[PDB]
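Okay, structure first, notes after.
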Amino acid sequence: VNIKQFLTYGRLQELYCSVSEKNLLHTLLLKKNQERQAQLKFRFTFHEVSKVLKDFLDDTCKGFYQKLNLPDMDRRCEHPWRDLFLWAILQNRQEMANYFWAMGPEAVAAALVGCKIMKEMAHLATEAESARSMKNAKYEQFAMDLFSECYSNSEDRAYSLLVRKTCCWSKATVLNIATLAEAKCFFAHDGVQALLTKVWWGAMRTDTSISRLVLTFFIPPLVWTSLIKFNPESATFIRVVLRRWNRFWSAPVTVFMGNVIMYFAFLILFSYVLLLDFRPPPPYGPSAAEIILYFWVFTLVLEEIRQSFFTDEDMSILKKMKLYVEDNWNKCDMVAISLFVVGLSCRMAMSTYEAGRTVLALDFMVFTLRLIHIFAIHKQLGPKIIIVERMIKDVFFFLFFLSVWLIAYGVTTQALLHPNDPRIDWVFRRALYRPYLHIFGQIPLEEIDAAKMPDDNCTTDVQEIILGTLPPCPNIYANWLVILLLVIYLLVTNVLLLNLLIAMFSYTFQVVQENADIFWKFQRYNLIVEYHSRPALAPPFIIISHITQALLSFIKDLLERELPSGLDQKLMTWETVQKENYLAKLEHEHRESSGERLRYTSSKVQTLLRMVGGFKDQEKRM
Amino acid sequence: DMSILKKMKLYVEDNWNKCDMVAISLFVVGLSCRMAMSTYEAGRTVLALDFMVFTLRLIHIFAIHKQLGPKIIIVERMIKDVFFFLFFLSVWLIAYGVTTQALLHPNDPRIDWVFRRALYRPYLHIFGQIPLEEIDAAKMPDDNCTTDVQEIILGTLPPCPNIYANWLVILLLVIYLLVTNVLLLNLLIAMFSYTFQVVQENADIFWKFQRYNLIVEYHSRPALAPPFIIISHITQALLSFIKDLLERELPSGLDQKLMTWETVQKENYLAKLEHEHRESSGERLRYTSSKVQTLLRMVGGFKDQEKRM
Ligand SMILES: C[C@@H]1CC[C@@]2(OC1)O[C@H]1C[C@H]3[C@@H]4CC=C5C[C@@H](OCC[C@H](CO)CO[C@@H]6O[C@H](CO)[C@@H](O[C@H]7O[C@H](CO)[C@@H](O)[C@H](O)[C@H]7O)[C@H](O)[C@H]6O)CC[C@]5(C)[C@H]4CC[C@]3(C)[C@H]1[C@@H]2C
Ligand SMILES: C[C@@H]1CC[C@@]2(OC1)O[C@H]1C[C@H]3[C@@H]4CC=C5C[C@@H](OCC[C@H](CO)CO[C@@H]6O[C@H](CO)[C@@H](O[C@H]7O[C@H](CO)[C@@H](O)[C@H](O)[C@H]7O)[C@H](O)[C@H]6O)CC[C@]5(C)[C@H]4CC[C@]3(C)[C@H]1[C@@H]2C
Ligand SMILES: C[C@@H]1CC[C@@]2(OC1)O[C@H]1C[C@H]3[C@@H]4CC=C5C[C@@H](O)CC[C@]5(C)[C@H]4CC[C@]3(C)[C@H]1[C@@H]2C
Ligand SMILES: C[C@@H]1CC[C@@]2(OC1)O[C@H]1C[C@H]3[C@@H]4CC=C5C[C@@H](O)CC[C@]5(C)[C@H]4CC[C@]3(C)[C@H]1[C@@H]2C
Ligand SMILES: COc1ccc(/C=N/NC(=O)Cc2cccc3ccccc23)cc1OC
Ligand SMILES: COc1ccc(/C=N/NC(=O)Cc2cccc3ccccc23)cc1OC
Ligand SMILES: *[C@@H]1O[C@H](CO)[C@@H](O)[C@H](O)[C@H]1NC(C)=O
Ligand SMILES: *[C@@H]1O[C@H](CO)[C@@H](O)[C@H](O)[C@H]1NC(C)=O
Ligand SMILES: [Ca+2]
Ligand SMILES: [Ca+2]
């Protein structure tokens, strides 16, 4: 059977029509067909499967069958193995999907597509067994192992494979398909991380020392010295020096260093303005440093807006805003800009001047917190941030138990100790603020224990208590109960709950570290990709880059590259050969496994015993 | 036979040697300053720091102990978790301290007190030092204090802490205490636990390697401790000017006997390896499968002959 000649578009349509009506694909096609019929031979046509693929693969499958609107039923499928793989994946037929993947031209991208579709269908599966099978699809493992073979073979053709635009998946890069598939473990592979490191260091050698890089950054003339080694590949001299300067100063690592230094400068300036150079309203006027700070924040907002909305040519504005608000650090950034605007507005007025100062102090807090996210690309700091995010839940469990016990103890002690105090603020003080401070070793026995209570003259009159002329007299009717309750509450909270929280953090760290590291590698991919369109000038100098780009656009990458036809064919042939080697090695290591040897020995011993018994019968006859 | 520059590089490659150089530099500077009236107090200060450094060297003196050395290596390995905790704590501490300084003393111009209230107090919050008497208005003592900038600078009266929005100050203190004293501290405890469990063995191997060098160092070390070691130094210098258990050269016969014994032991080792490989389960299965296949083919030939006969 010749699948290229066997599989036409008609047979593919017939295969899509002959769904067993008991799995997910039939229900999805039913919904799509009902929608198509309402909006108005074969039970389903290629438009329904195109819509299903769109739901799973937003634009990876664009033009697979819409382009010709359905194609000719009599024509051979251009990518028959791709179509069969998609058809088998869409209905959880993993054995045929494995076969069609092993028989396909572009297997890493196909495996990533299968991973994406399987994890998309795992949410839609009604039965638990099918959902479990989809959740154990192990197609990302196939992609990882095939790329391991490819990276071991060449390690240079592997990067080209990672960055080349695939023919069978609508010019989608393998890294693009991995990002869409959200393949954490594929991005954690050593080859992908090495390519990311090569991109990160730019034109410089990846073994460049950090100290020499910092010394070259602080002292620009050292760029032209041989202190920093670079990766190979009057007017001539000017061109050479300009090329060296632009090669050093446009690498992602130097851009990151400049951004970090300028953010430290921004925090220093913000704190100087807030603490030492904050002036009365415009009647007297904001200081010059405050105006520079306003301009600085304006440049920061421009960089954020550009990076978030002015980087993708084809992408929905509403979808871009949803992507922006989906990130919690972006929520922090919006909180920071809102606080800055509100504080500036209030500061411009005399009646709201102090409120403006307060809001600007909160804004400094928020920006200094953003400083944590700035260092998310560090090799050792990012996974720790992810680990903290994972331990927030143990923090919340401790907080639930502590809150219950704290409310009980605080309200009971308030009732037992100051029954006659009507002030709501002091009720809440003694009921929540004091027991909370008991956790941090702040135990003020001077107002809990009668023997320790100072004998300053104090009133029992309600009006005098409300007016604040004298403190209220703490009731000491049954103080043994107050002391006993304090003892029990201290025991519970400061021993059991605190050390239980310590134990929970220990266990969570030990069980989370590895997944946190894989997540960090996936996040590091996106962080490094963000520097491709990021200008080399840090704020506030980034205004120059913004103006230059805007003017160039109005007047007039290492990743995701398109190769010539010959090289692209050579690379796909090399990928197929590597896949054949991988499959042969798998079948070999299976064939000389202990279990297969035992099976072979048992079967052959049984057959040999039967044949020798026949021979013995013949000998007895003879 | 060893290069002077290479010897100096080897010396400065050791961090304990860096500590020793710091100690001797501090001693010399302190003595020099102490010899002068105008620098006497500075000399006393530097000599106190020098005592600190020497007492720290006392840790390295006990590096050859069976149980103490690996613990020193383990501490060296946990310094990195200390640094992670310090990064997170530094970020949160700077944020909280500067925000509280802005909210609470907006009119204080003294740089030293700005840095005090911005870093020294939040840092002490980690060790249970929470002075609510200057953070909470209801607890602030009513000693008479000035709002005049000149009087604040002169130090005649303490500045008046602003209590405009004190609920925010208390809430920020609550949140900062929660974060730093619970999450960061217990996370650091968890990180030390994991690091200890995953480091102890390699730390012990490193200690054994270091113990080799420490024991070798005693071959040329004189038996007299300081200050009596001056006698040994003078004696050796005079003997050199006027005129080991390890690394020994053997006679030819014994050396040949030892190399022959080594070769015989290596042959025994290789034979035992090949033997324990030959009677392994996998090799037995491979042998059985191959011989069963060959036997089946031969018995099939015999059965064909019997059918013919
Ligand atoms: C192993 C485990 C550890 C935990 C625990 O279980 C075991 O320990 C138990 C020990 C127990 C405690 C043992 C003992 C007591 C004492 C008892 O008093 C009863 C009241 C007595 C008897 O009528 C009278 O009171 C008087 O009040 C007056 C104030 O009104 C004071 O006047 C003051 O006036 C002014 C105040 O400024 C100043 O001039 C002076 O300061 C002073 O002149 C008197 O001086 C004082 O005499 C109350 C209970 C208490 C604290 C126990 C509580 C529970 C424990 C901690 C157990 C744990 C589970
Ligand atoms: C389970 C979890 C634990 C943590 C937490 O969440 C829950 O608990 C919450 C509880 C909450 C707190 C609840 C209540 C409050 C009170 C509130 O007051 C608002 C201001 C009021 C109302 O206009 C007025 O103030 C007045 O100021 C004056 C000073 O200017 C004082 O005069 C003093 O003058 C002199 C000072 O030396 C001396 O003569 C005396 O000392 C005294 O005469 C008055 O006495 C006092 O009345 C501020 C906020 C605070 C502290 C909450 C903070 C947040 C919590 C801890 C929550 C946690 C997240
Ligand atoms: C963690 C929660 C947050 C929400 C809350 O409980 C803890 O906070 C508490 C702080 C309380 C304030 C504290 C001080 C005053 C001043 C007083 O003159 C009038 C009452 C009022 C406004 C109180 C109203 C009730 C409030 C919001 C409580 C509220 C349930
Ligand atoms: C851990 C870092 C070390 C470096 C540093 O920040 C923490 O130390 C801080 C101590 C500060 C000192 C403290 C006291 C005074 C006295 C005052 O009359 C003039 C200003 C001056 C010298 C301050 C200048 C800025 C200094 C060095 C800060 C500096 C960023
Ligand atoms: C020890 O401090 C931290 C450790 C880890 C994170 C992770 N943020 N992970 C995020 O997604 C952002 C975020 C999350 C939650 C609360 C935040 C508050 C302020 C600022 C950012 C927040 C943040 C931390 O401080 C702010
Ligand atoms: C609990 O204290 C210690 C535990 C382990 C070491 C290891 N030093 N390991 C070294 O290589 C020397 C060194 C290293 C780093 C800082 C030092 C400061 C003072 C003195 C020596 C330093 C040191 C300690 O105190 C000084
Ligand atoms: C005790 O009460 C008197 C009023 O009679 C008052 O003058 C004094 O301030 C109170 N307490 C003290 C000793 O300060
Ligand atoms: C209160 O101010 C006065 C000046 O009028 C001063 O004498 C006194 O020392 C200040 N505080 C107190 C009560 O010590
Ligand atoms: Ca952002
Ligand atoms: Ca030494």
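Residue numbering in chain A adheres to Swiss-Prot, whereby the residues present occupy positions 390-429, 446-473, 489-653, 698-1020, 1027-1092 in order.
Per deposition record, electron microscopy, 2.8 Å.
Keep in mind that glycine also has a Cβ here, set from the backbone N, Cα and C atoms.
Per Swiss-Prot, the features are:
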type: BINDING; residues: A:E768, A:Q771, A:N794, A:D797, A:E994; note: Ca(2+) 2 binding site
type: MUTAGEN; residues: A:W793 to A; note: The antagonist NDNA fails to suppress channel activity
type: MUTAGEN; residues: A:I836 to A; note: The antagonist NDNA fails to suppress channel activity
type: MUTAGEN; residues: A:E853 to A; note: The antagonist NDNA fails to suppress channel activity
Alpha-carbon distance [A:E768 (Ca(2+) 2 binding site); A:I836 (mutagenesis position)] in Å: 17
Rounded Cα separation (Å) that holds between A:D797 (Ca(2+) 2 binding site) and A:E853 (mutagenesis position): 18
Integer Cα-Cα distance in angstrom, A:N794 (Ca(2+) 2 binding site) to A:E853 (mutagenesis position): 16
Chain B, Cβ under 8 Å: which of the recorded positions A:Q771, A:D797, A:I836, A:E994 qualify: A:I836
Annotated recorded positions A:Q771, A:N794, A:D797, A:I836, A:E853, filtered by Cβ under 6 Å to ligand 9: A:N794, A:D797
A:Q771 (Ca(2+) 2 binding site) to A:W793 (mutagenesis position) - Cα separation in whole Å: 14
List of residues, in chain order, with Cβ under 8 A from that of A:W793 (mutagenesis position) and at least 6 apart: A:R834, A:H837
Local Cβ density at A:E994 (Ca(2+) 2 binding site) - other Cβ atoms counted within 10 Å: 13
Distance, A:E994 (Ca(2+) 2 binding site) to A:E853 (mutagenesis position) (CA atoms, angstrom): 23
Residues within 8 Å of the A:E768, A:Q771, A:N794, A:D797, A:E994 Cβ centre (excluding the Ca(2+) 2 site residues themselves): A:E767, A:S772, A:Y788, A:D791, A:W793
Collapsed DSSP category at A:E768 (Ca(2+) 2 binding site): helix
Other C-beta atoms that fall within 10 angstroms of the C-beta of A:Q771 (Ca(2+) 2 binding site): 14
Listed recorded positions adjacent to ligand 5, that is, members of A:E768, A:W793, A:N794, A:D797, A:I836, A:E853 whose C-beta is under 6 A away: A:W793, A:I836, A:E853
